Amino acid sequence: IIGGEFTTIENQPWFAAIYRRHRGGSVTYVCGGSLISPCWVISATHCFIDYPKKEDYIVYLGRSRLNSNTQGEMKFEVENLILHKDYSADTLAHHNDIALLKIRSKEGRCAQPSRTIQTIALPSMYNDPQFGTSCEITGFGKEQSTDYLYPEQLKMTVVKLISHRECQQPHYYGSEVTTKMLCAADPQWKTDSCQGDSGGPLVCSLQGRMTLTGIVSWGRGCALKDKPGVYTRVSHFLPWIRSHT
Amino acid sequence: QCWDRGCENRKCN
Ligand SMILES: *Cc1cc(C*)cc(C*)c1
């Protein structure tokens, strides 16, 4: 996250931290995700497509820091890694960039709700906030494009949803943005998602309920003028989510 | 070009 503020997991209790174990024993951060039910984390397919082996992955809930144990955190393995069959990536745009991870502790249990571990509500079909609405993103991604390491502490920021018409302008993304995507950015281009934030939540306070409106997917650079973050539009994937579980 | 922020956990060849 470029700009914004540091945060703690009790403020983002649906946030899932996803890591990959390498041969030799080293573990590296991959992407964020969101807990949508006790056994299911939703993320982005591009995070896993090149290494689609479920045994590779470790998922934490209730974790505020990249390389430290948060009190109350829960560690999980991935019982099922479900990638979207029609995934593809153009120069910038990702398509069907959505993935499900069925999580299971070493004892075979799913998430246990607590102050620091909570599910986030899904939207109803095609029900999004209006453009101009402020929404939050959360992640461990880069704080500057020039960084080669991720921050140790979780971050969040607030961005505004941008209309399809605006995002399809020639100086924005033209026809590379589709109706299965949502654009969001800072009007002054000072805060944005970045590399490492993919798969994480775009959450909007929607008609009384904190709602998973988007999944961090793509964007040209980070916090660049006229180059919003682009998010998988969760309200257009509900049949896929419900069907795969 | 290497333009896309969403390039986590890639092989790159
Ligand atoms: C251009 C680019 C960027 C990343 C993060 C990874 C690859 C393979 C290429």
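Going by Swiss-Prot, the residues shown for chain A are 179-423, listed in order.
Any Cβ shown, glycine's included, is placed from N, Cα and C.
The secondary structure of A:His224 (active site, charge relay system), as reduced to three states from DSSP, is helical. Around the Cβ of A:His224 (active site, charge relay system), a 10 Å sphere holds 28 further Cβ atoms from the protein chains shown. If you look up Swiss-Prot, you'll see A:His224 (among others) marked as active site, charge relay system.
In the three-state DSSP assignment, the secondary structure recorded for A:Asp275 (active site, charge relay system) is coil. Marked as active site, charge relay system by Swiss-Prot: A:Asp275 (among others).
Neighbour list (A:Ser323 (mutagenesis position), Cβ cut-off 8 Å, at least 6 residues apart, same chain): A:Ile180, A:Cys372, A:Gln373, A:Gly399, A:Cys400, A:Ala401. Secondary structure from DSSP puts A:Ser323 (mutagenesis position) in coil. Swiss-Prot lists A:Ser323 to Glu among its mutagenesis entries, and the accompanying note reads: Abolishes phosphorylation, proadhesive function and ability to induce chemotactic response; when associated with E-158.
Residues annotated as active site, charge relay system in Swiss-Prot: A:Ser376 (among others). The number of other Cβ atoms within 10 Å of the Cβ belonging to A:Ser376 (active site, charge relay system), over all protein chains shown, comes to 33.
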Cα separation, A:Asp275 (active site, charge relay system) to A:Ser376 (active site, charge relay system) (Å, whole number): 10
A:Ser376 (active site, charge relay system): secondary structure state under DSSP, collapsed to three categories: coil
